[PDB]
Amino acid sequence: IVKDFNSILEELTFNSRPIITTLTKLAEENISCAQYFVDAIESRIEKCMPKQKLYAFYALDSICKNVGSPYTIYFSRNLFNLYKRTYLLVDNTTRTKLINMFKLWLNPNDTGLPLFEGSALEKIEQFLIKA
Ligand SMILES: [Ca+2]
């Protein structure tokens, strides 16, 4: 299950709805493997080329939005640091998209409440203010 999750995630070189939807189902059905999935998405975000890091963030977004706990909690831990580094490594067009994504996280328009609890969102906001 994990190896598949990983290879499908290597093919995420564009904004593929299918792939994202697929990764989201795998995470949803294998809660036992949560963390390995988070591990894998974070690894991808941290290591792939600057211009595809965004799609890995999309996959991260979908899983947290459509599955929720315990992924929201797990992703919370490195959210800010992964977000900051990504922002600093990509072009302005991509930054705009990163920011729109952060806005939905605060006001998921919604069900109405921080998709992420803890300090992650506050830190991102303060970073965006200064940067
Ligand atoms: Ca700013």
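The residues of chain A that appear here are 8-138 by Swiss-Prot count, in order.
Determination method: X-ray crystallography, 2.3 Å.
Quick reminder: no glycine exception, Cβ is built from N, Cα and C everywhere.
For the published mutagenesis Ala66 to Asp, Swiss-Prot gives the following note: Loss of interaction with RBP1 CTD. Cβ neighbours of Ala66 (mutagenesis position) (same chain, under 8 Å, six or more residues apart in sequence): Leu16, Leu19, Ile26, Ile27, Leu30, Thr31, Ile48. In three-state terms derived from DSSP, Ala66 (mutagenesis position) belongs to a helical segment.
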